[PDB]
Amino acid sequence: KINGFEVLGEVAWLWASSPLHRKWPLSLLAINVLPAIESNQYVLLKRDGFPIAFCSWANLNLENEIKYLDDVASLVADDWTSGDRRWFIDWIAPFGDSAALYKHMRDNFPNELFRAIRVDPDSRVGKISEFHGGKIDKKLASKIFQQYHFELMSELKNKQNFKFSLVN
Amino acid sequence: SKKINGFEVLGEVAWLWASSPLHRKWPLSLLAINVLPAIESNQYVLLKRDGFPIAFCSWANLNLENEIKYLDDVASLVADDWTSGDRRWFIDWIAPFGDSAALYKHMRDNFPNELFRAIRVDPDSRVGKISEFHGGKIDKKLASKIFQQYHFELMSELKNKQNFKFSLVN
């Protein structure tokens, strides 16, 4: 827990050294980082006692995956262990150390699969990227991803049918 | 470990900002600007209760030049400015769980002979309200004399700065 604050401080410093994250509000740091630390679902790489790279992941059920994709700031701590659909909540390496982070994930989570969303605010389009550990079979990974995707798309479309406009 | 202590303190402060209705909306860049030099210069107080932080304040010891630079842009100070003179300013004051009186008392009793100012920008007014704080062993009459001088020195130099903004070419 003293450890906890120390990690939080490092991550804050690393956000502050990152061109986009430095502009984000402290509310989003608490939302994205406290549960990562509490659940230990993060990797923090350091050099010379300073942080250089950080990624975190939430293990979601489908309900929470849809909630997150509707609003990236909506997860609460309990959601982070709510299922088996893994999402990278943050992935930063502002000083050029991304390959080291990538490798660390590849080797330490060799049979895991993760997705991430990136949003372009000028088109309002979000894209989903896929990542998998270093030992898991390419064909099997690609099939698990296809299944995740089909489940997500089908549930989104179902929810699309109930959507409406609010008017006085 | 000098800087693991540093990160620890920075995390505690960040947590405190995140618990505060206004500070939680401020950016991480402002946290680094306001908090890293406080920690480096040790010009802060962090109150804790049961091993959790509850309140934090920091201060910069400015010269008149940096005071003016700060009041024109509250995010403009750099670390060296924090020890640049004897005009003390509270840079942060946060106590999101209701412990502001406790900070106040701690400062009053532990900095009994010090004077500090703080600026709050209204906001429904476009006016900054400058508040004046003094330690418990400074009497009122004395505090008020020193503050009046600080203020007159600030106002005069703000006016005189206008003369250097522009030249006319015709």
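Here Swiss-Prot sets the residue numbers for chain A, with the shown residues being 4-171 in order.
Cβ from N, Cα, C; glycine included.
Among the mutagenesis entries in Swiss-Prot is A:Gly12 to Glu, noted as: Abolished homodimerization. Listed in Swiss-Prot is the mutagenesis experiment A:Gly12 to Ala, annotated as follows: Does not affect homodimerization. According to Swiss-Prot, the mutagenesis experiment A:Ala15 to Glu carries this note: Abolished homodimerization. According to Swiss-Prot, the experimentally introduced change A:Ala19 to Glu is described as follows: Does not affect homodimerization. Annotation of the published mutagenesis A:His24 to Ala in Swiss-Prot: Strongly reduced protein-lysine acyltransferase activity; the original residue is retained in the structure shown. Swiss-Prot lists A:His24, A:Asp93 with the feature active site. For the mutagenesis of A:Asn35 to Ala, Swiss-Prot gives this note: Strongly reduced protein-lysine acyltransferase activity. The structure shown keeps the original residue. Here Swiss-Prot describes A:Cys58 to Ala as a published mutagenesis experiment; the accompanying note says: Does not affect the protein-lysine acyltransferase activity. Under mutagenesis, Swiss-Prot gives A:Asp93 to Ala with this note: Abolished protein-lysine acyltransferase activity. What Swiss-Prot notes for the published mutagenesis of A:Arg121 to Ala is this: Abolished protein-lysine acyltransferase activity. Abolished binding to acyl-CoA.
Among the mutagenesis positions A:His24, A:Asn35, A:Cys58, A:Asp93, A:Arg121, the ones whose Cα sits within 10 Å of the Cα of A:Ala15 (mutagenesis position) are A:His24.
Neighbour counts were taken at the CB atom with a 10 A radius for the mutagenesis positions A:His24, A:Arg121; the maximum falls on A:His24. The subset of mutagenesis positions A:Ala15, A:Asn35, A:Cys58, A:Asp93, A:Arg121 lying near chain B, with Cβ atoms under 8 Å apart, consists of A:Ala15. When the Cα atoms are compared, A:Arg121 (mutagenesis position) and A:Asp93 (mutagenesis position) turn out to be 11 Å apart. The secondary structure of A:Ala19 (mutagenesis position), as reduced to three states from DSSP, is helical. Across the structure, A:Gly12 (mutagenesis position) and A:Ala19 (mutagenesis position) place their CA atoms 10 angstrom apart. Proximity to A:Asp93 (mutagenesis position), judged by a C-alpha distance within 10 Å, picks out A:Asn35, A:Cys58 from the mutagenesis positions A:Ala19, A:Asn35, A:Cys58.
Sequence-distant contacts of A:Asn35 (mutagenesis position), defined by Cβ-Cβ distance under 8 angstroms and a gap of at least six in the same chain, are A:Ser59, A:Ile92, A:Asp93.
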